[PDB]
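These notes concern the structure reproduced below.
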Amino acid sequence: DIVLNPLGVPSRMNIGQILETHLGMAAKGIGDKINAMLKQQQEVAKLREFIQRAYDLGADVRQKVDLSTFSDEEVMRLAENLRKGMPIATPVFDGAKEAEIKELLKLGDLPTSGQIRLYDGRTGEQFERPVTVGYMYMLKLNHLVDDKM
Amino acid sequence: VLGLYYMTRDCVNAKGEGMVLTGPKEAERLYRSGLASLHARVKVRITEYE
Amino acid sequence: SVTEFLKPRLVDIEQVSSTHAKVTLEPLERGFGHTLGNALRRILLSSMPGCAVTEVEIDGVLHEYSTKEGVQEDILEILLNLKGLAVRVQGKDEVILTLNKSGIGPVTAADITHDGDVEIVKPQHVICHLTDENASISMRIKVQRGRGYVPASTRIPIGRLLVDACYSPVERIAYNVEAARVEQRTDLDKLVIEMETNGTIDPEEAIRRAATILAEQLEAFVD
Amino acid sequence: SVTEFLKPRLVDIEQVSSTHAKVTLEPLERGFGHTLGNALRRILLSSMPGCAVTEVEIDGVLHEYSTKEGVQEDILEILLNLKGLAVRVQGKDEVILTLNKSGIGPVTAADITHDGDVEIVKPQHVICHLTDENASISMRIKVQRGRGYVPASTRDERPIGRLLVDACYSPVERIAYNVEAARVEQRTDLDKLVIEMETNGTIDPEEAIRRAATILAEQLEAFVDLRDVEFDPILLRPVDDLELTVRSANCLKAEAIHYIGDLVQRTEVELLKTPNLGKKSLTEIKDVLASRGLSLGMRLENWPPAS
Amino acid sequence: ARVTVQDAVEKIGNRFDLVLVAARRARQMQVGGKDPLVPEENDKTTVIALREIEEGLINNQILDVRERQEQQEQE
Amino acid sequence: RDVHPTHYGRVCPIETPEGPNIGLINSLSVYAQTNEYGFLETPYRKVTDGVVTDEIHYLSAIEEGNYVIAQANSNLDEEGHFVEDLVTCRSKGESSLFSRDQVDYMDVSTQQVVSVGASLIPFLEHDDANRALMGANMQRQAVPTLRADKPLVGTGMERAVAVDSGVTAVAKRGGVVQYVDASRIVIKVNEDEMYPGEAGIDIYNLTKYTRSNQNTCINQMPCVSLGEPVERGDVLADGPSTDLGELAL
Amino acid sequence: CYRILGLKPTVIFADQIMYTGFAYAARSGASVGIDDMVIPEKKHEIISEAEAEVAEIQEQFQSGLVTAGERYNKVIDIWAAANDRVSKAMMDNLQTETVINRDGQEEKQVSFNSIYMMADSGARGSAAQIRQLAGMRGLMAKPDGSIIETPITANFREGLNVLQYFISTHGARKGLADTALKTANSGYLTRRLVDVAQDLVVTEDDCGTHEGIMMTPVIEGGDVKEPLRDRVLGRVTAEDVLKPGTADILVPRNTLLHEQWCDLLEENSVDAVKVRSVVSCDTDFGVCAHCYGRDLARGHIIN
Amino acid sequence: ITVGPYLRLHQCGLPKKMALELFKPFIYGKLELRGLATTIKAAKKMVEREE
Amino acid sequence: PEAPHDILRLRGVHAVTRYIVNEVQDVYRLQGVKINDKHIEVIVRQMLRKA
Ligand SMILES: [Zn+2]
């Protein structure tokens, strides 16, 4: 959807955006797996098994989610709400480490480095180095050019 | 600056290393065909004016 | 009016030299400049038929690094000179030519033995130089028909010196896409193509042949 | 052969799903797989025709910033849902569909009134919800055919109550292609092109491929034959339209002045120095010119316009 | 003259005198009704004057000579 | 215009307007209170006998300077004891290592020192402070769009900001959704919460396409369905830039 | 290109350079990832050894062997040395890579790491920023100006804790206020400078003065801060320049010293040249073109 | 301001609404010169309608 | 630290201009800023205008 210049990262030292991009990629991969299972209608047991595996990931986290106390309607509704990506919370100074991000990338069958092979849409030729592709949360600020010209 | 720096670099063992080219146009033709790396160390016939 | 697209109207050809040309076409639909330019450039680069020098034999030479007396240039210099010879062949796909010269001065393409079919487009192309009066140069050159470019590293008797084969007539090809408009439409494409050959064919002939080759591939789908 | 290429053919068409398909082209020479594949991908993603909703009229709504009693969605969300409706039209370039529903429950695409030429490819698509037992909805939907993306703001007067929708006409969602090695017994350098195509279900893969190839072949025929390829009406009226006196008219006839355009460019000093033209005649000329909002001393370019 | 004025600067010597000479010639061509000495190619008079100066056909001495000649002819 | 050491836990050191007013306009911290006299105080956990308890004491800047206060990064056992014989602590305006027995208090949270705006930035500890300040300022001039979209990478503070801002509709009593519509909701209250002698229904009239001070749209949408059960404090409608009760900018 | 060929080819060259650089920067696919910020393995050992030394000095102070300021300065020096060692290890690990030769052997070459290529080409990034990325942030100053004893031993790839971040906020905040203040001061300084000199114009070709100033390279201690060539380029000689050995006129008087003359001067090793300056100009109400010299924006003598 | 990578060093990109407002008397003069408008008010109306 | 007035009075104009130029360039050369010495000298000349 959007292409950003990588030369704005190293001089500004706002490394949070790269980690956010990696973790957003991982979350979208989890959502893609759930959506793929939902489309080819499979049994609720497989859905709740995979979702429990997704919620059990991490190195001794404080959150405990139990899907045995969910009815099948609740499990199906939750899976329908998670099919565009599983949302993730990382507190400000108690967040996620690189190892946990790499584990969550592995759960979605994604490269652990966070970098994939891209191609040029105008020529069909492969770029010579891997590129960092992910998901980032963009905002629209109240500085519209309609009010400036 | 990043692009000009990247294209003017050499790598020890790159594809197409050790060829002899008749000029810059043959080098461009080899690169655009995938037959030679941009960093391959070659020998080129160069004509320059003073 | 749904299956109807724009067609070029303002075609233009500018001839920088006898082998160097610049073709401009506008207007085009949005994004068609890249499609047409990339397809034509790929076909011109990699799949153009022609004839080229493949390998050579020199009597006083046994190895790619050898010393030949009475010649101003090394062996690989002579190979570079032979790689740039432009040749036309009619009625055959493999010919042998002989070069034998004794004396002092530049040995050029005109000194190659005359043949009925094989033709030279630049007789002034210098092959080598002779320094001593009592010096002889003797070589046998093989010219073969093919398409594209075949490096000598891929291809693998005694004394068979190997030359990179460049059958394609195209020396250089590049394209550019600019903005163009009709009275109302504003985001249309203008295509510019700069190309030069080795003199065997005119650039326009090369463009026409590339377009014909591309058009003959899509004949089981076109309607 | 050396100077003759092998020509590809459509080998296999595999239907993974209703909207997902694979197409195989084989055999291909060396290097032609990508050359054909990227051009075909660009054309398929760029220029395929299709049908989309362009206008809606609901029974009691006036604009899209309102609500309807008994319907849980806003009008904007209903237009959003209608924008995604997949419809195939078979005989016309413009059709009008009708929807009438009542009672509690989901209003989906299966409730649209039947028509011979129109096929709905996904009757489970949801349009809205009715949450009231006495609530009912009735709407008229307009569908037409085109290509590309035409936002509503770009396109004699609309009556109050007609709602516009942005039109996305293309049926193709995504294209991927893969070049592999073929298995022709004689030779070893032949390739094979495989195209994965995801659409909305309103186009056949083979006709899409053939249309893209046709567009490319039509565009290529400008290279195989590569060759080198006002005034305002009042200014054109004759000076006889002016109600000049005999003296002034004769003076103008003497000065080779025929049209209003020629007279208007003459300045006052030139027409003062000319013989047989006094102050009274010049004033009368200026008067008859001023009666039509014209003046002496104007300047015009590229006059006369081939009288 | 369309991108750089280097040839005109070289012909006139000073970048500040070039502006004055070019302005005088351009005003002659725009209001005085004079004709260009070079083929007009859909150029503005400001660029036509600089293209004339590049060819060496116009400078201050030439303009003064032509002005004296025209005044004497009209007298 | 400077960050004093006593701002710890009371005033956010990151959120201030750059320009003429830098250092003169400040934001409150997440847990900061005021005295009965108007002095900012912050909560700490009392540590006794080396066991970190759950007693919360609100200390002000005068009282705080006399103690040794540990950090929230300190690792604890399952019974409340510390792990290492040396812990990082603050005392008399500086920080250093202290033994396990010299500690008096401990911070309640790791987000105790930031404001609400800065607590919504994921991976804040990997960003430079200037860029964090710029991002925190930029985050509150975003415009709501046609549809909301939850961050998909958050910090866990979205529900609190969504619900405590008052832009949503919140159930006053538990019950069942008797009527749902694009513009109103009627909830049938449980008899356990009905006052005597009344019909138990709650009616919520949603706000549709209303202007704001910045000439933008304010619009509420229902997020419940007919016949489903609700509890006290649940979200019934979503305001602008909210998605199922979470902040979505 | 400008000095040899002039202005017209230079514009074309610059446009072509921009186009080619954009095209090949696009083609390379250069990106930034989290694995690009490589941390050296020796960081842990260096930090541990520094902590051991500072603890030993702490106990030595406890025993009463040293005073307070001595201990403070010793701790500061220890941490500074540790930071230097960490930086050296990081930069050494980042700048080289191992490649397989054509003979199957191993070779060492310059790294193709993305961050290293960004920093080394001059596109974006200094060495200090790379250190803060993958080394340690180091010592932070208290708002008054005093160095805080214990530095920030983390980088931005590992992440800071609450205390280190709160420590960094002090300098982060002081920077922006200083920015506003210095903007306000620089405006006033520029206005005064413009007002004092607004009426000075070049009004003559030559005043004929024989005065001038002697130009010598700027040398401080044992460091040559400024060579002669950068100081006499584009100025007019006020006296004949003699060959250092024999008194022969090398450069005649009244010569504009362009690149060729400066090359001649450095070839013969002349260390002092007398030039014409605007302070010693005989023109009243202005200056002459010879006492000013070359127009720096054009490359020739001033109009 | 945005970026234009295709421009030459002597070129800038100007929106045509700004250019229409900035160059208005020049447009009036050129409209009257070539006979499209006979009076100043006709040119004023033509520019207002954006024909 | 010597006052420029004394430098002008006892040593001359060239001494004071050398001192001012060297001090200003000492300030500017730490940060890598590159300014020619002409520009400082014209300001120094404008400071010596009264007798
Ligand atoms: Zn002077």
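Chain F is numbered as in Swiss-Prot; the shown residues are, in order, 548-796.
The way this entry was determined, per its header, is electron microscopy, 2.8 Å.
Backbone N, Cα and C atoms are what each Cβ position is placed from, and that goes for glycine too.
While the structure shown retains the original residue, Swiss-Prot records the mutagenesis experiment F:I561 to S with this note: Resistant to antibiotics salinamide A and B. Take the CB of F:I561 (mutagenesis position) and look out to 10 A: across all protein chains shown you find 27 other CB atoms.
Under its mutagenesis annotations, Swiss-Prot gives F:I569 to S the following note: Resistant to antibiotics salinamide A and B. Secondary structure at F:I569 (mutagenesis position), taken from DSSP and collapsed to helix, strand or coil, is coil. There are 16 other Cβ atoms within 10 Å of the Cβ belonging to F:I569 (mutagenesis position).
Secondary structure at F:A665 (mutagenesis position), taken from DSSP and collapsed to helix, strand or coil, is helix. Counting only residues at least six positions away in the same chain, the Cβ atoms of F:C559, F:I561, F:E562, F:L671, F:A679, F:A683 sit under 8 Å from the Cβ of F:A665 (mutagenesis position). Experimental mutagenesis at this site is recorded by Swiss-Prot as F:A665 to E, annotated: Resistant to antibiotics salinamide A and B.
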